[PDB]
Amino acid sequence: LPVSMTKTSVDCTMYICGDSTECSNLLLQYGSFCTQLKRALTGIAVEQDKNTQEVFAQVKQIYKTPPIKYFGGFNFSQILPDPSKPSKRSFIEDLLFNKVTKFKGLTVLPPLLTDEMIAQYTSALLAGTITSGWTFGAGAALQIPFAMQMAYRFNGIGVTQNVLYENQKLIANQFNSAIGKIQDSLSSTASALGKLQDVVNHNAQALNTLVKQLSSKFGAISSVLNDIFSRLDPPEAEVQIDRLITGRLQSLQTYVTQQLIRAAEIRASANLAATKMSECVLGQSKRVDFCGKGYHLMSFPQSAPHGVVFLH
Amino acid sequence: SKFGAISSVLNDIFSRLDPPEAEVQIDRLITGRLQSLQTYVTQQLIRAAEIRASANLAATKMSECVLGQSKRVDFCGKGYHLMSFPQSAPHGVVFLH
Amino acid sequence: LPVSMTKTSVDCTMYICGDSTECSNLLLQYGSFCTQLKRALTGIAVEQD
Amino acid sequence: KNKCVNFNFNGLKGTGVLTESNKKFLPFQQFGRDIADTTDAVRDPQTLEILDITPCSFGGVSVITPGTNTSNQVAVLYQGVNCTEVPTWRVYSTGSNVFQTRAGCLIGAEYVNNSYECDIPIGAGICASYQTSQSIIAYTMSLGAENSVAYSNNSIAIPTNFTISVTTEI
Amino acid sequence: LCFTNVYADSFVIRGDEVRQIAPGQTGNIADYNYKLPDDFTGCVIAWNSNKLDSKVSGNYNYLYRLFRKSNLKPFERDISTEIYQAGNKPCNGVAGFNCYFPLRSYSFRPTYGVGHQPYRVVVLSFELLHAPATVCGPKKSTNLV
Amino acid sequence: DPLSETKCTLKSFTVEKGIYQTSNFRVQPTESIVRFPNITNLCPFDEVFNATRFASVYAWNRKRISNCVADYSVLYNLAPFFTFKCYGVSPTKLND
């Protein structure tokens, strides 16, 4: 599920005008046109930081992993971060970061929450899911052993404790081989992360088409603002410059409208992402095709650029 | 805003300019006043779409949390759910969980 | 609950111009504005399926 | 060279700086353009040299301030600009209030090494707040308190004490 | 419409250059004598004076200036009798090497064609709604309702 | 002050708590670089203007004048002429 988008800001001076004194004096007759379009791109960039707060951090309390690891006869080291690296990243999130790939009054706003601190929200909430059980988000965290977690996670779907304790050596052949096919599939093909690659590609095609409106003449003879003032008459140059300012603001009104529609589509996906962190990760659900296909056991979140990767 | 025209008053263009010349300058103002209305149709309907998804979340929590007992985590509030008390609010609703 | 809508497509040349040679030569001064309208109605029609 | 000035080259006008072009160009070429219909390369007709044109006046101005009933001290955020080369306020160019971040540099605020919960965000992990003879401080936003729980093979925690909490959602 | 005051400028232009009173022209009078900016508001009045102001031996009473070093600012009279100096030779008030006398005389005779006809050019300058306005035509007045 | 630059963009005299966008950098240019090609010769305009006999309407004389510096001072600074009609280029800007 994607969470956040690329935050942009558009200058009114550099995109509309070529830094000429005639274009800035005629912009003050137009007034508040690009004042509201600067304000509407500001209100996108506030809500992109609110999408990361409701998804990645459910609780304000940070839990850590003990250094002596034996949990149920399983290998949990692929979802846990590496202490030997200076960056905190797990073995799956090394594969997740690498498969997802100016002036003129455009810019690129940097995000507030860094990707190092998304993985510190990931490794804290994986510390509560593996060790502390389901009670870390509903209150203070209990101490539940891992053999006592899955007996009561079988109890919600109708399975008693006869199945788990006899077959516990046979689950380690099933669970460790199933998570090893996830690591081999994400390293071979980048097409599973292609929903997050479109969020880069919808923002890249929006910026590249917006700078190609400058070469289009918009009904004027010349598209250069310096070539109108140095050639045509001063009654004639008030007509031909104002055809270009009317044409470039219609391309700017096209851009801010299409970002607000994609802000509404990324709001409903992040509210779906904040629901599945609250339901599937922090608890057990009886739902069908929400926490994954079939019965629900548990869910492991992973960090992703412009989104989140769930392991069901 | 003068919209590129000399005067922003429709009575001032009608009292000064030629009837060929007034039909240029009034049509510069109407095209500026259409685009100020087309931002009002654009921005309010997106806020009508954002208030549609919040009221569908508000009608869910009346049907789930108020009218029943939910087992969900961080839907009906933090911790194990018991009951929910709705309260009326201007342009909204206030839940007591 | 409704699911899908009616998928439509709008041509650039046929709606704006009356198939005249003067209108098609003056359509190219606006450039890539009809490229954005064809990608918008395609991206509706992918998501309706 | 290396000054933002006005250009008049063969009737064409522009504003920018002149740097040396290392790209192989045609000998019959008068000028060349960019990605838009905009320039980069001109030819000096008297003595033949082709110079690149990089435009000037880039970057935004952002301010960080508390309310007018609290304090009038304003921290100024430079946006996306390398601050080694550097509004009508020239007093903060003396130095020692500057801290270099990824998003820019922040002048008028003292960087601290502690980690707290802030109010006014900046970006790229660095946040800001107005704390204590009071000024604007800037630091890295905390994740909350640290809880280290020892886990073993056999241990369990059963809560013996209860409370009833009332939360409000709007 | 009612306007505050009016500046009437009465001067005589020969018959070729009388079309040149407009905002944004170029000429002898339209650069170095009388310019109209693009915000100018007013009317231009002309009349045929060739039956009255002409003379058989030529009209030497009215004189005009063809020379100035740069473009003159509008609504400004140039009374300077100083000789235009083209080179580095000083003129010292008289003609000489690279020194031409800037002030010429009109060609006016009734027996010639259209461009030698004197025309009296009176240009009104209207200042509208910048001030209380006492000047318009015979409009009546009614009671307040 | 940047407190006073906050009030000019937001159009309010009470500044609330938060980060606000204000303006952009303006670097004023000082000098001006004008580079024109240097030709000592002048344009042959007084040959084609002041000549005794011209051509006809149905067959005219098209004179190509190139590689020289144009002298507009008989057109611009003086007018002992008849019709001035300019269309694409303003006649004051011909020397530029």
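Heads up, chain D uses Swiss-Prot numbers, so what you see runs 535-620, 631-676, 689-726.
When the header is checked for method, it gives electron microscopy, 3.1 Å.
Cβ from N, Cα, C; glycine included.
Just so you know, the Cβ of D:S673 (mutagenesis position) picks up 19 other Cβ atoms within 10 Å once every protein chain is counted. Annotation of the mutagenesis experiment D:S673 to A in Swiss-Prot: No effect on O-glycosylation by host GALNT1.
A mutagenesis experiment is reported in Swiss-Prot for this position, D:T676 to A, and the note states: Partial loss of O-glycosylation by host GALNT1. Taken residue by residue with DSSP, D:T676 (mutagenesis position) is part of neither helix nor strand, so it is coil. A sphere of 10 angstroms centred on the C-beta of D:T676 (mutagenesis position) encloses 6 other C-beta atoms.
In this chain, none of the residues that are 6 or more apart from D:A570 (variant position) has a CB less than 8 Å from its CB. Under the DSSP three-state reduction, D:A570 (variant position) is assigned to coil, being neither helix nor strand. The annotation that Swiss-Prot gives for the naturally occurring variant D:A570 to D reads: In strain: Alpha/B.1.1.7.
According to Swiss-Prot, the naturally occurring change D:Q613 to H is described as follows: In strain: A23.1. D:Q613 (variant position) falls within a strand when secondary structure is assigned with DSSP.
In Swiss-Prot, a published natural variant is listed as D:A653 to V, annotated In strain: 19B/501Y. Neighbours of D:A653 (variant position), defined as other CB atoms within 10 A of its CB across all chains, total 24.
Remark: D:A701 (variant position) has no non-local neighbours by Cβ distance under 8 Å and separation of at least 6 in sequence. Quoting Swiss-Prot on the natural variant D:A701 to V: In strain: Beta/B.1.351, Iota/B.1.526.
Other Cβ atoms within 10 Å of the Cβ of D:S704 (variant position) number 9 in total over all chains. Here the residue is the original one, but Swiss-Prot notes a natural variant at this spot, D:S704 to L: In strain: Omicron/BA.2.12.1.
Secondary structure at D:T716 (variant position), as computed by DSSP, is coil. What Swiss-Prot says about the natural variant D:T716 to I is this: In strain: Alpha/B.1.1.7.
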Pairwise CA distance, D:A653 (variant position) versus D:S704 (variant position), rounded so that it is a whole Å:
34
Counting Cβ atoms within 10 Å of each Cβ, the densest environment among the variant positions D:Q613, D:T716 belongs to D:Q613
Report the nearest neighbour of D:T676 (mutagenesis position) in space among the variant positions D:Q613, D:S704, D:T716, comparing Cα positions.
D:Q613
Cα-Cα separation of D:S704 (variant position) and D:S673 (mutagenesis position), in Å?
28
Pop the Cα-Cα gap between D:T716 (variant position) and D:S673 (mutagenesis position) into the table, whole Å please.
40
D:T716 (variant position) versus D:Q613 (variant position) - Cα distance in angstrom
54
